[PDB]
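Report on the following structure.
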Amino acid sequence: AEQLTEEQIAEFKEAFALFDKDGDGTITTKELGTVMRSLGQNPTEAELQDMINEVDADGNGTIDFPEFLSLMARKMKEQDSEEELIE
Ligand SMILES: C[As](C)(=O)[O-]
Ligand SMILES: [Pb+2]
Ligand SMILES: [Pb+2]
Ligand SMILES: [Pb+2]
Ligand SMILES: [Pb+2]
Ligand SMILES: [Pb+2]
Ligand SMILES: [Pb+2]
């Protein structure tokens, strides 16, 4: 019911940085693969691109912070809708 706050955005930027190791404002398939493997995953090279294209709104090949935030916003809107239904 509420849009992302400055503090939430700041926390999301830290999360973004966990993927974007070189801090160039993007998340590549390579960086994505590194994160997936750290969670017990092992997707394929081309399989990583599919996940990227799914979040990559401007279709430039990588994920930028705005698209990352958009996803987080959609997720929050989802949990908020459910938590308001659980009643
Ligand atoms: C969802 As509200 C805090 O604007 O009532
Ligand atoms: Pb409000
Ligand atoms: Pb505060
Ligand atoms: Pb923090
Ligand atoms: Pb990067
Ligand atoms: Pb963008
Ligand atoms: Pb992009």
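Residue numbering for chain A follows Swiss-Prot, covering 2-88 in order.
The header says X-ray crystallography, 1.8 Å.
In case you wondered, yes, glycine gets a Cβ from its N, Cα and C as well.
Record features, source Swiss-Prot:
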type: BINDING; residues: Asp21, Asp23, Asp25, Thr27, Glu32; note: Ca(2+) 1 binding site
type: BINDING; residues: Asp57, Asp59, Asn61, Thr63, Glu68; note: Ca(2+) 2 binding site
type: DOMAIN; residues: 8-43; note: domain 'EF-hand 1'
type: DOMAIN; residues: 44-79; note: domain 'EF-hand 2'
type: MUTAGEN; residues: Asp51 to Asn; note: In CAM12; lacks the Ca(2+)-dependent K(+) current
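Features recorded in Swiss-Prot, as mapped to the structure shown.
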| residue | record | DSSP class |
| --- | --- | --- |
| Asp21 | Ca(2+) 1 binding site | coil |
| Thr27 | Ca(2+) 1 binding site | strand |
| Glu32 | Ca(2+) 1 binding site | helix |
| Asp51 | mutagenesis position | helix |
| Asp57 | Ca(2+) 2 binding site | coil |
| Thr63 | Ca(2+) 2 binding site | coil |
| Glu68 | Ca(2+) 2 binding site | helix |
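Close to ligand 5, meaning a Cβ under 6 Å from one of its atoms, are these of the binding-site residues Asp25, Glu32, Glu68: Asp25, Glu32. In this structure the C-alpha atoms belonging to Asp25 (Ca(2+) 1 binding site) and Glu68 (Ca(2+) 2 binding site) are separated by 15 Å. Cα-Cα distances to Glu32 (Ca(2+) 1 binding site) place none of the recorded positions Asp51, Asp57, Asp59, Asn61, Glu68 within 10 Å. Taking Cβ-Cβ distances under 8 Å and a sequence gap of 6 or more within the same chain, the neighbours of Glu68 (Ca(2+) 2 binding site) are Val56, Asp57, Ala58, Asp59. With a cut-off of under 6 Å between the Cβ and any atom of ligand 7, the recorded positions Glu32, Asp51, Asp59 reduce to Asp59. Residues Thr27, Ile53, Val56, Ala58, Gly60, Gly62, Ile64, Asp65 surround the recorded Ca(2+) 2 site, their Cβ atoms falling within 8 Å of the Cβ centroid of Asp57, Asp59, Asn61, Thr63, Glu68, which are themselves excluded. Listed binding-site residues: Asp21, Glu32, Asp57, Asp59. The one with the lowest count of other Cβ atoms within 10 Å of its Cβ is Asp59. With respect to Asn61 (Ca(2+) 2 binding site), the closest of these recorded positions in Cα terms is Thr27, chosen from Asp21, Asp23, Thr27, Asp51. In the shown protein chains, 10 other C-beta atoms lie within 10 A of the C-beta of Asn61 (Ca(2+) 2 binding site).
A C-beta separation below 8 Å, combined with a sequence spacing of at least six in one chain, links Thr63 (Ca(2+) 2 binding site) to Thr27, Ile28, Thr29, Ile53, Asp57. Note: the Ca(2+) 1 site is recorded as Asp21, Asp23, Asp25, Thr27, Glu32; in the same chain, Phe20, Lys22, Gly24, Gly26, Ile28, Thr29, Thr63 also have Cβ atoms within 8 Å of that site's Cβ centroid. In this structure, the C-alpha atom of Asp21 (Ca(2+) 1 binding site) lies 18 angstrom from that of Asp51 (mutagenesis position). Rounded to a whole number, the distance between the Cα atoms of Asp23 (Ca(2+) 1 binding site) and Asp51 (mutagenesis position) is 22 Å.
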